[PDB]
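Read through the structure below, which is laid out as structure tokens, and then see the notes.
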Amino acid sequence: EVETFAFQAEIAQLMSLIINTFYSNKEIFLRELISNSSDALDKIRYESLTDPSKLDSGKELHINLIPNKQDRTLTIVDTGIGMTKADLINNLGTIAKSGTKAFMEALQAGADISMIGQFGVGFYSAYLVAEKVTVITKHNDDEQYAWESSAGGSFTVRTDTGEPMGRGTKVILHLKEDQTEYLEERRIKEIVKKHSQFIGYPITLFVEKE
Ligand SMILES: Nc1ncnc2c1ncn2[C@@H]1O[C@H](C(=O)NCCO)[C@@H](O)[C@H]1O
Ligand SMILES: [Mg+2]
């Protein structure tokens, strides 16, 4: 059972800009997704201080980076707080608490796309390198869901079964054909060292089986 939703207009406009603006410094997408994971880990860390049972779904707080050249995917996995179904729909589908409006105004007034994280919309930088993004997520208060969008103004949400996570979020980037550099181990290492070296959780780069 798949539900289809329209992005809020301003989010569709933001996505279109990210997809269509000429901008070569695409590598910042990884910093933005890792920062979102770090925020999610901070949140479950804090909540678990006063309710240790919130870690029954996994004590380890970390980030995994999983390249797969066969599938042309890069996946960013965390064991953070995760998202409920409502969280997915509100947080990824609408302006919500973000600075979407301020960012689009800023770009008209001299800002550039690398500043996207200052405005709380770094997630959408995924579309610098991905033709499709799938978000698998599990919150302690809810079942596992899959959010998906290839932009074009809509996204889908469905329940996700058969491969349960304990808790957290997986952002699966189905890369554009000319963005496969982000599957290369030396490139990923370079970007993590350059932009994410102070993140306060372990970041493990998986090795490919092929
Ligand atoms: N890795 C993640 N884990 C849990 N929640 C996440 C997440 N990445 C993004 N989110 C949620 O979705 C929001 C988000 O990025 N919305 C898109 C920008 O408006 C975050 O503020 C955050 O609430
Ligand atoms: Mg919880």
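Heads up, chain A uses Swiss-Prot numbers, so what you see runs 16-225.
Every residue, even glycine, has its Cβ placed from backbone N, Cα and C.
What Swiss-Prot annotates here:
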| type | residues | note |
| --- | --- | --- |
| MUTAGEN | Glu47 to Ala | Strong ATP-binding. Strong interaction with HSF1, HIF1A, ERBB2, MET, KEAP1 and RHOBTB2. No effect on interaction with TSC1 |
| MUTAGEN | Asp93 to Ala | Impaired ATP-binding. Strong interaction with HIF1A, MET, KEAP1 and RHOBTB2. Loss of interaction with HSF1 and ERBB2. Los of interaction with TSC1 |
| MUTAGEN | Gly97 to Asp | Abolishes ATPase activity |
So what sits near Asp93 (mutagenesis position) in its own chain, CB-to-CB under 8 Å and at least six residues off in sequence?
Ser52, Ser53, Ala55, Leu56, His77, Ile78, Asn79, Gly183, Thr184, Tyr216
What does DSSP assign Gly97 (mutagenesis position), in three states?
coil
Between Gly97 (mutagenesis position) and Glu47 (mutagenesis position), how many Å separate their Cα atoms?
17
Cβ neighbour count (within 10 Å, all chains shown) around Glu47 (mutagenesis position):
22
